[PDB]
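Colleague: Have a look at the structure that comes next, please.
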Amino acid sequence: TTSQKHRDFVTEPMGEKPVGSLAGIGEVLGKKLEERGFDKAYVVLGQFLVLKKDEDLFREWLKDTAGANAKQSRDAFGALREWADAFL
Amino acid sequence: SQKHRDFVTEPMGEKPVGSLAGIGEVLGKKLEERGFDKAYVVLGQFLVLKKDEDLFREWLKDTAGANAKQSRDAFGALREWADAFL
Amino acid sequence: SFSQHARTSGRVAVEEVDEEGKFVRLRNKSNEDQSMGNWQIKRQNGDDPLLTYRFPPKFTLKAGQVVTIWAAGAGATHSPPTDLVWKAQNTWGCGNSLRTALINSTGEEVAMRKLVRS
Ligand SMILES: [Cl-]
Ligand SMILES: [Cl-]
């Protein structure tokens, strides 16, 4: 049940990938993140890192900033946790 | 600096904020008090600011009292690290 | 001349990258053998087109062992499992930024060594 987006994201450096490349980040959620300065996947990684990789703080930040649902927040968190554990 | 070379050459992992170039003892404890205890937390702030030099260096000066040389060295180490590992 | 930046997420590291482009050297830094059949080495030199070496379909890098992947022009012989020759390619390439990455057979970057000119 890891999405094709999750698999393509966690397997290599994110570089300049758009925020939509991150698992859980659909077209509506991505546009809302872009609108608030979270335009690239690395900016959301940055927020995840400022929150010390905390699941509850990251997931509630994603819901409050761009209206993500529980599933979207769980998948975005899971993709960043896995990516950070391999590349950071 | 010796710190800059040791930092930019490998993944930062769980390194303390003091491992970052420019982050001396005073600057490091003031970052640790504000929740920036590991180098990855400061990388996070650098990334939230879209790697912008002026915003990152101003943030380091305003949050933990860094001087111009300390801000320049921390920005330079984070920029070089991100260009290799991100 | 070049600053080195390396990362290893699994058993095998990109231990050394020849600055003159003759070879890439990997080492299994673990206590277990690593199957690397169909694995790849992606080499990005500046903005030049990506070069990709593909390991034989059956290849094991034993625990603690080195394997050097030579360019065809370096005057090296294909003597496995220690030395492989990249038949198609006479150099690993030059430039100001040389990124050598080890990829498993399914596209996962498991290690890298990057050389950036000073
Ligand atoms: Cl998804
Ligand atoms: Cl300056």
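What you see of chain A is 2-89, where the numbers are those given in Swiss-Prot.
Placement of Cβ uses the backbone N, Cα and C atoms for every residue, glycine included.
Copying in the features that Swiss-Prot gives for the protein in this structure:
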type	residues	note
DOMAIN	A:20-35	domain 'HhH'
MUTAGEN	A:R8 to E	Complete loss of LEMD3/MAN1 binding
MUTAGEN	A:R8 to A	Enhances histone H1/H3 binding
MUTAGEN	A:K18 to A	No effect on histone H1/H3 binding
MUTAGEN	A:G25 to E	Complete loss of dsDNA, EMD, histone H1/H3 and LEMD3/MAN1 binding
MUTAGEN	A:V29 to A	No effect on histone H1/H3 binding
MUTAGEN	A:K53 to E	Complete loss of EMD binding. Reduces LEMD3/MAN1 binding. Enhances histone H1/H3 binding
MUTAGEN	A:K54 to A	Reduces LEMD3/MAN1 binding. No effect on histone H1/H3 binding
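For each listed feature, how buried is it and what is near it?
Modeller: Taking H, G and I as helix, E and B as strand and the rest as coil, DSSP gives the domain 'HhH' (A:20-35) the counts 11 helix, 0 strand, 5 coil.
Secondary structure at A:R8 (mutagenesis position), taken from DSSP and collapsed to helix, strand or coil, is helix.
For A:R8 (mutagenesis position), other Cβ atoms within 10 Å of its Cβ number 14.
Its own atom aside, the Cβ of A:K18 (mutagenesis position) has 15 Cβ atoms within 10 angstroms in the protein chains shown.
Neighbours of A:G25 (mutagenesis position), defined as other CB atoms within 10 A of its CB across all chains, total 25.
Taking a C-beta cut-off of under 8 Å and a sequence gap of six or more, A:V29 (mutagenesis position) has these contacts in its own chain: A:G68.
Neighbour list (A:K53 (mutagenesis position), Cβ cut-off 8 Å, at least 6 residues apart, same chain): empty. Secondary structure from DSSP puts A:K53 (mutagenesis position) in coil.
Sequence-distant neighbours of A:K54 (mutagenesis position) (same chain, 6+ apart, CB under 8 A from its CB) are A:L81, A:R82, A:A85.
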Colleague: I'd like to verify something. Among the mutagenesis positions A:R8, A:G25, A:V29, A:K53, A:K54, which ones have a C-beta closer than 6 angstroms to some atom of ligand 1?
Modeller: A:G25
Colleague: Whole-number Å distance between the CA of A:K18 (mutagenesis position) and the CA of A:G25 (mutagenesis position)?
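Modeller: A:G25 (mutagenesis position) has its Cα 15 Å from the Cα of A:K18 (mutagenesis position).
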Colleague: Fill in the CA-CA distance, A:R8 (mutagenesis position) to A:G25 (mutagenesis position), as an integer in Å.
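Modeller: Approximately 12 Å lies between the Cα of A:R8 (mutagenesis position) and that of A:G25 (mutagenesis position).
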Colleague: Mutagenesis positions A:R8, A:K18, A:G25, A:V29, A:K53: which sit with Cβ under 8 Å of a chain B Cβ?
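Modeller: Near chain B, the qualifying mutagenesis positions are A:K53.
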